[PDB]
Amino acid sequence: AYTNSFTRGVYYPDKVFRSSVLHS
Amino acid sequence: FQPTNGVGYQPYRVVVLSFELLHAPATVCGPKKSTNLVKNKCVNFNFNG
């Protein structure tokens, strides 16, 4: 069986807090 | 390992300390003391290094 991983799998790449920003 | 072996072939004990720098809370700190906290005034702060 197979399925579609729509948008899941994003995890905090760093242990530093951020706010209201678009980080690459 | 024989006691008469050359120093190059003599046994050496090695210990490697590995630590990752500031990105999260910490549990191993130095002997530095602490001080009270003051707000609403320009101060020199040192929070966990």
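We number chain B the same way Swiss-Prot does; the residues here are 497-545, in that order.
Structure determined by electron microscopy, 3.7 Å.
Including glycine, each Cβ sits where the backbone N, Cα and C put it.
The number of other Cβ atoms within 10 Å of the Cβ belonging to B:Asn501 (mutagenesis position), over all protein chains shown, comes to 10. Following the DSSP three-state reduction, the secondary structure of B:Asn501 (mutagenesis position) is coil. Under mutagenesis, Swiss-Prot gives B:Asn501 to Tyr with this note: Increased binding affinity to human ACE2.
According to its DSSP assignment, B:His519 (mutagenesis position) is coil. Around the Cβ of B:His519 (mutagenesis position), the same chain contributes no residue under 8 angstroms that is 6 or more positions distant in sequence. Quoted from Swiss-Prot, the note on the mutagenesis of B:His519 to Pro is: Increased resistance to human covalescent sera neutralization.
Its own atom aside, the Cβ of B:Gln498 (variant position) has 7 Cβ atoms within 10 angstroms in the protein chains shown. Under its natural variant annotations, Swiss-Prot gives B:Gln498 to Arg the following note: In strain: Omicron/BA.1, Omicron/BA.2, Omicron/BA.2.12.1, Omicron/BA.2.75, Omicron/BA.4, Omicron/BA.5, Omicron/BQ.1.1, Omicron/XBB.1.5, Omicron/EG.5.1.
For the naturally occurring variant B:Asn501 to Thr, Swiss-Prot gives the following note: In strain: 19B/501T.
Other Cβ atoms within 10 Å of the Cβ of B:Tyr505 (variant position), summed over all protein chains shown, number 9. Swiss-Prot lists B:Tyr505 to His among its natural variants, and the accompanying note reads: In strain: Omicron/BA.1, Omicron/BA.2, Omicron/BA.2.12.1, Omicron/BA.2.75, Omicron/BA.4, Omicron/BA.5, Omicron/BQ.1.1, Omicron/XBB.1.5, Omicron/EG.5.1.
Recorded residues B:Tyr505 (variant position) and B:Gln498 (variant position) have their alpha carbons 9 Å apart, per Cα-Cα distance.
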